[PDB]
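**Student:** Could you have a look at this structure, given as structure tokens, before my questions?
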Amino acid sequence: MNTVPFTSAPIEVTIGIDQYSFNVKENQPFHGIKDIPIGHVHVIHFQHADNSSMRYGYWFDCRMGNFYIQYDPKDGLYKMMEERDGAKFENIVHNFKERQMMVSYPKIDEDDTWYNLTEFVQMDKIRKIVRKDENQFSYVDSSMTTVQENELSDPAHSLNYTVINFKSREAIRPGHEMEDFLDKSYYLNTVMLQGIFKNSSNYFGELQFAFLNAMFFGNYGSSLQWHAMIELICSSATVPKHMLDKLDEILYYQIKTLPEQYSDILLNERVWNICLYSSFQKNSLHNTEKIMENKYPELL
Amino acid sequence: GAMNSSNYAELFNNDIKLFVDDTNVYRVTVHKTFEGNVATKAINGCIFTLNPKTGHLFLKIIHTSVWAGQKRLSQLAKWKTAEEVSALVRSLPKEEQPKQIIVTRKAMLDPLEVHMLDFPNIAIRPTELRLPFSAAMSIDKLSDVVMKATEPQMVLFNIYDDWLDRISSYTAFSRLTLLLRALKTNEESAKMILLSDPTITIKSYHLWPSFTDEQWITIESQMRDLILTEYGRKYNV
């Protein structure tokens, strides 16, 4: 079990850790989060009480180093930082634990929610989508735009999701225009899976990461990326049976976890109606179709 | 974006553009089978591809053989249309290629956009105009060449005959749309108006009769009368 200590909490802030969140008051004696499960990526995220604009946060894996949060009163945010001195870090964490100034990652034993949302998400892949190579953790916020959004403007602060575009030479073989547009199997299996992602695990890892950025920061380009990656599978006649079975499970936990009140902005009516009722895979997402029908029947 | 009443003169400017109409590409007669079920028999079709400025008509004849052993023909028709339009642009020298293609039906946008990905600078547009180009098969000489075709064939016409010698494109296009609108609303009456006087003939190299400026005004009047009547009848007004 690992720890992310905080230097202090000088400003009043809602702190998220994965799917959990806590209100911290201005100068409340709060010194961080303990008992973080090893084995998973995590995201620690922030919404200032005085500006419910700009949710921002840090993707990290505790196996890759010792990380702490410190408020920067010049840039006006909670910054993740790495402590290279192992003994200094253990000594700081032991003091704060002894003084019980830390919240405990509140995992229920039965509860596989975080594993099911992050199954294929790997910190090494996050760092290729979010380029800041001097840090082992990744900063995301509400406003960061995607490489594909920048084409249609600061490249350093962009989300480098794999560009998917159904009306592109990449997606459409010369002389297979109608076939490749109506059945995207070519684009899914040869171009994206074999060509770019190498395997379905990396494809699902990007899909899952795009969803979480959409849900936790209301990142609009992430949402576009999540929908595009779902639609490319649903719109392919030929998908490995294992990918379909795993996609149903992935989407089921995403829909389960979505705040009920955010369905109107985070879910694209056209993509979901097409995927569940019109597409080649209309009959292949039993779990996803049952939770969508019982939880968001208005959308459909 | 969409072409409408507000941006009408753009059709007659010096940017090469083409209208594509796919409404006569896939044509069937519906009949009873011996067992008293219904079946379709495809008949020859055409793509109506028109330069509204010059009147050059690229009539791509669609022979019934293109449908043999194909499924979902109404969907394939849209993609076949896009493939033939794409092949036509690629066949034209660079300085003759259109800067815009305007499709008369929105269902042609994605099929044409996907076939023209090689031409990112050619704008594919819809229109809000209700253009009567479906009535092109009421022009006797176009109908004759489509029905006689034994193979895929491209035939070139000027749908304005020699009008541009005496009138502007704007006026030529308005005459054409009034003639096609008439033919679409009441084919028999429209064709009676056009041929009643046997002293005004159609030249071998023309589609329409050789009317003087005065006789065109009379004809144009008779087509407007035909269209308003049929409208009163349609709508009990």
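Here, residue 1 is simply the first one shown, and the rest follow in order.
Method reported for this entry: X-ray crystallography, 1.7 Å.
In case you wondered, yes, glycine gets a Cβ from its N, Cα and C as well.
According to Swiss-Prot, the record shows the following:
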- A:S236 to A (Swiss-Prot position 253): No effect on interaction with PRP8 (MUTAGEN)
- A:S236 to D or E (Swiss-Prot position 253): Disrupts interaction with PRP8 (MUTAGEN)
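Provide an account of the burial state, proximal residues and distances for the features listed.
**Tutor:** Sequence-distant contacts of A:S236 (mutagenesis position), defined as residues of its own chain at least six apart whose C-beta falls under 8 angstroms from its C-beta, comprise A:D183, A:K184, A:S185, A:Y187, A:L188, A:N189, A:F280, A:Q281.
DSSP classifies A:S236 (mutagenesis position) as coil under the three-state reduction.
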**Student:** Just checking: Cα distance in Å between A:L152 and A:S153, the two residues bordering 4 missing ones?
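**Tutor:** Distance across the unmodelled stretch, Cα to Cα, is 10 Å.
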